[PDB]
Amino acid sequence: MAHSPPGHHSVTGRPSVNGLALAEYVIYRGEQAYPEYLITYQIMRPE
Amino acid sequence: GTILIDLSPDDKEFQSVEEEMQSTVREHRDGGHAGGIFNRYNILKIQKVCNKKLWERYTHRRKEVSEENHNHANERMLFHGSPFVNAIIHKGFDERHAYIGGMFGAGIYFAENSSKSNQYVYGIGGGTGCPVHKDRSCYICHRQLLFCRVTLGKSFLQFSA
Ligand SMILES: Nc1ccccc1-c1nc2ccccc2c(=O)[nH]1
Ligand SMILES: [Zn+2]
């Protein structure tokens, strides 16, 4: 993996075009996330 | 040392996780190419992932970050979709789970929109879709996402399209 930007622990990808999109985030150390919940699902076909 | 505990649909913990999953679906600029065409999910199961060694690894790093950031871990709950979900829950996140070609460099990517992480369940850009039908919009096959506790610390803000 790459390193975080100097003096930072992650990157936040802010949306600048799509008004409805929420943020995305990047960490560069696996120890900075814990997989709390495992969700099993199907996507549903729109009616 | 991972065990998975099923949550009952009557449990408020099940209900709050399902609500975050459903309420953060959006439309995608690809028209559904990567993740499929849908407005909501059928939640089949929610399991708590319990691993003491991996939890302690997380909290150790979280303390390091907090102490570098005026006692503020800047901890979030975020979605992660990946073909390596089985490896992650047993062995933890590491460099093998990074997105090498990601727009913010080679790191591990998480989303506030569950539907964004849904685009990565079958690989980058949805890969070739589900293993059984080769369909990125498969309505039959069971998918899995992780809802993860993530330490952001001081986060570099990138404005981007
Ligand atoms: N791109 C990836 C490659 C391997 C494993 C996971 C992903 C992945 N990338 C994302 C990029 C942006 C927002 C969310 C994600 C994600 O959940 N997984
Ligand atoms: Zn399928």
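Shown for chain B, in order and in Swiss-Prot numbering: 952-1112.
In case you wondered, yes, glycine gets a Cβ from its N, Cα and C as well.
For the mutagenesis experiment B:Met1054 to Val, the note given by Swiss-Prot reads: Loss of activity. The C-beta environment of B:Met1054 (mutagenesis position), restricted to residues of the same chain at least 6 apart in sequence and closer than 8 Å, consists of B:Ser1111.
Close to B:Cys1092 (Zn(2+) binding site) in the fold, though at least 6 residues off in sequence, lie B:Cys1081, B:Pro1082, B:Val1083, B:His1084, B:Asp1086, each with a CB less than 8 Å from its CB. Per Swiss-Prot, the feature Zn(2+) binding site maps to B:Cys1081, B:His1084, B:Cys1089, B:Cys1092; the stated evidence is similarity to another entry.
Residues B:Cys1081, B:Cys1089, taken from the recorded positions B:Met1054, B:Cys1081, B:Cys1089, are distinguished by a CB atom under 6 angstroms from ligand 2. Counting only same-chain residues six or more apart in sequence, the Cβ atoms lying under 8 angstroms from the Cβ of B:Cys1089 (Zn(2+) binding site) belong to B:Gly987, B:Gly1080, B:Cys1081, B:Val1083. Those residues of the chain, other than B:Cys1081, B:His1084, B:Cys1089, B:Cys1092, with a C-beta within 8 angstroms of the mean position of the Zn(2+) site C-beta atoms are B:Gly1080, B:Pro1082, B:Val1083, B:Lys1085, B:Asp1086, B:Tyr1090, B:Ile1091. Its Cβ taken as reference, B:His1084 (Zn(2+) binding site) is surrounded by 12 other Cβ atoms within 10 Å in the chains shown.
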